[PDB]
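Heads up: the structure comes next, in structure tokens.
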Amino acid sequence: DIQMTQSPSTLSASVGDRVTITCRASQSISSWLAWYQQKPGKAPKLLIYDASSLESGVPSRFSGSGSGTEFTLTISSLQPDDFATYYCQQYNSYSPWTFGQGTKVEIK
Amino acid sequence: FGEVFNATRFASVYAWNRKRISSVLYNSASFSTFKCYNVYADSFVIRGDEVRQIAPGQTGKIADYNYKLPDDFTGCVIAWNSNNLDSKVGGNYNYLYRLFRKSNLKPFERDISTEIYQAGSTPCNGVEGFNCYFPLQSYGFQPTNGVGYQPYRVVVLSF
Amino acid sequence: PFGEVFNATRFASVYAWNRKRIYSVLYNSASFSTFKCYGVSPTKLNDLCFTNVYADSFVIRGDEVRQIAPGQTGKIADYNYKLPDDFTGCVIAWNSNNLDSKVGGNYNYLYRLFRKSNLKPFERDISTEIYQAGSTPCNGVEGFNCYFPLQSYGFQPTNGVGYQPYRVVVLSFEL
Amino acid sequence: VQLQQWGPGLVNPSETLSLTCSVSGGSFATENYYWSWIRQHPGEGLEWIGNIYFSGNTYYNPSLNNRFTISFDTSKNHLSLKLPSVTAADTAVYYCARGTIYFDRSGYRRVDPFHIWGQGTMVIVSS
């Protein structure tokens, strides 16, 4: 029914650079989207929810915005601990829930 | 009587069977419960805790959505434990019971529909979702549960 | 008389939350920034009656609003306020930047920190007790690891929306 | 609160798989929470299996051919996953999580994403 698409598949950056990631949906969703981070060989953790609400305990450099069919995750200044994999997930009420393909970040 | 009591498989509680026809039952010690309050026999399987709901006047999930007896019932109810035939080492999930419905059943009423139950305010057009549940659920039987969670075979005669 | 609670001027600090004993006016308003209820629906509240209705109010930082919920964690939830795992009620909050924000800072509202044991649901700890420390006794700031157990917020006229003050009120129902 | 998992590491190429997850410092008997199971194939994305609610209701993923099963055990306060006739493509990591349910100002019912995760479990199909 509903499907996603993440881009780019892989990204390279350096400390202090700006990073942006885009999650696109097949049909409109009323801001029911979230972002996750996963380190190698560890359980994921939640960063953003409702496409714009920050999670408790996460740094303030993370931010997100958008609605309907386009969403973006932005990092103001990459730190050495911010290199990981990120996923976007939607929890609409009329269709089964699904995850994105994931994107990877590494040092240039 | 041998065919009804000694059959190989019983129907689910939500799809109980009907039968008509036109000593051992009284003396046998195998019948844990035997109380009597045109003949029509019945048969199904339920948990031991729900055996008390099959009686004139009781209320509950089984008595409201699956099987109902009239206040003026004239008959007898027979039930025995069948843990060594209806259980499995890995667990059995071949028995089902209804869990949601708009209204209660009438005496001797059967329901086989499998439509989607529309909970909440917004309607759903036959598509299950976060606010539209599937009305049937499954039982879980294992050889190590308490006596109250073991399967039981029930036969109710009506005259 | 909810106006006494939703329209008062003076509020209490989170470590010393205030309790009071007592609907369309509430859920028809659009000023409230957050409105979430657990166990019941706001529209059905007029169709039920209860023996007990408690109201609790205090002020916390905007970023910490998420901590006022069942099963949450954090400094406020661990040492200042705590909801049961089977709570039944509603949580209301709205921005209050026009108030409680003076040039140079207020430094009036406090919050507890460095407590040794987590609080139980629906309880308050007000007494100033011995300072959290390591293995050396402390009766002041004589220990380099010694610290006073309270802290003050720094609300100012200009700050990030996450650091602005928010007024919160919690309603509970029980019969 | 912490979640722990228990399961077998090896399984024959045609057998039944059984996993178990539990909680500490809380309780399952609450109408405020819901539980789910997630899995991840090696070097691939995540997949959602289904959800189970208080009162025994369930909700599964249509894409899968309803091979999985979720149920409680109130005698022990556990949650388990059942999958008979395992195959080669069933090697993956499995996770158990929890979420929250609440009512909106308009009266509708909404949900929050997962915020508690288990340590995961790895299973391999032998031969």
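The residues of chain C that appear here are 337-358, 365-517 by Swiss-Prot count, in order.
Quick reminder: no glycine exception, Cβ is built from N, Cα and C everywhere.
Neighbour count (other Cβ atoms within 10 Å of the Cβ, all protein chains): 7 for C:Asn343 (mutagenesis position). C:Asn343 (mutagenesis position) falls outside any helix or strand according to DSSP and counts as coil. Listed in Swiss-Prot is the mutagenesis experiment C:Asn343 to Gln, annotated as follows: Reduced viral infectivity.
Quoted from Swiss-Prot, the note on natural variant C:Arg346 to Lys is: In strain: Mu/B.1.621. The Cβ neighbour count for C:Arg346 (variant position), using a 10 Å radius and every protein chain shown, is 5.
Within the same chain, the residues at least 6 positions away from C:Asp405 (variant position) whose Cβ sits under 8 Å from its Cβ are C:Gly504, C:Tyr505, listed in sequence order. What Swiss-Prot says about the natural variant C:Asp405 to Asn is this: In strain: Omicron/BA.2, Omicron/BA.2.12.1, Omicron/BA.2.75, Omicron/BA.4, Omicron/BA.5, Omicron/BQ.1.1, Omicron/XBB.1.5, Omicron/EG.5.1; complete loss of interaction with host integrins.
Where Swiss-Prot documents C:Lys444 to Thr as a natural variant, the accompanying text is: In strain: Omicron/BQ.1.1. Here the Cβ of C:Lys444 (variant position) has 12 other Cβ atoms within 10 Å, regardless of which shown protein chain they belong to. Under DSSP, C:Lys444 (variant position) is assigned to coil, being neither helix nor strand in the three-state scheme.
Listed in sequence order, C:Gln498, C:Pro499 are the same-chain residues at least 6 apart in sequence whose CB falls under 8 Å from the CB of C:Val445 (variant position). Here Swiss-Prot describes C:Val445 to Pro as a natural variant; the accompanying note says: In strain: Omicron/XBB.1.5, Omicron/EG.5.1.
Within the same chain, residues at least 6 positions away in sequence whose Cβ sits under 8 Å from that of C:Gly446 (variant position) are C:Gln498. One entry in Swiss-Prot concerns the natural variant C:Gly446 to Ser. Its note says: In strain: Omicron/BA.1, Omicron/BA.2.75, Omicron/XBB.1.5, Omicron/EG.5.1.
Secondary structure at C:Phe486 (variant position), taken from DSSP and collapsed to helix, strand or coil, is coil. Among the natural variants in Swiss-Prot is C:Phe486 to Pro, noted as: In strain: Omicron/XBB.1.5, Omicron/EG.5.1.
Every protein chain considered, the tally of other Cβ atoms within 10 Å of the Cβ of C:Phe490 (mutagenesis position) stands at 12. Here Swiss-Prot notes a mutagenesis experiment, C:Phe490 to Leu, with the remark: Increased resistance to neutralizing antibodies and human covalescent sera neutralization.
Here C:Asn501 (variant position) comes close to no residue that lies at least six apart in sequence on the same chain with a C-beta under 8 angstroms from its C-beta. Under its natural variant entries, Swiss-Prot includes C:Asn501 to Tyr with the note: In strain: Alpha/B.1.1.7, Beta/B.1.351, Gamma/P.1, Theta/P.3, Mu/B.1.621, 19B/501Y, Omicron/BA.1, Omicron/BA.2, Omicron/BA.2.12.1, Omicron/BA.2.75, Omicron/BA.4, Omicron/BA.5, Omicron/BQ.1.1, Omicron/XBB.1.5, Omicron/EG.5.1; May enhance affinity to human ACE2 receptor.
Secondary structure at C:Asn501 (variant position), as computed by DSSP, is coil. Among the sequence features in Swiss-Prot, the mutagenesis site C:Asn501 to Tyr is noted as follows: Increased binding affinity to human ACE2.
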For a quick check of packing: other C-beta atoms within 10 Å of the C-beta of C:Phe486 (variant position), how many? 10
List of the variant positions C:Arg346, C:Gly446, C:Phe486 facing chain A, defined by a Cβ pair under 8 Å: none
CA-CA, which of the recorded positions C:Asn343, C:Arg346, C:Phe486, C:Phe490 lies nearest C:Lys444 (variant position)? C:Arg346
Rounded to the nearest Å - Cα separation of C:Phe490 (mutagenesis position) and C:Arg346 (variant position): 26
Can you tell me how far the Cα of C:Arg346 (variant position) sits from the Cα of C:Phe486 (variant position), in Å? 37
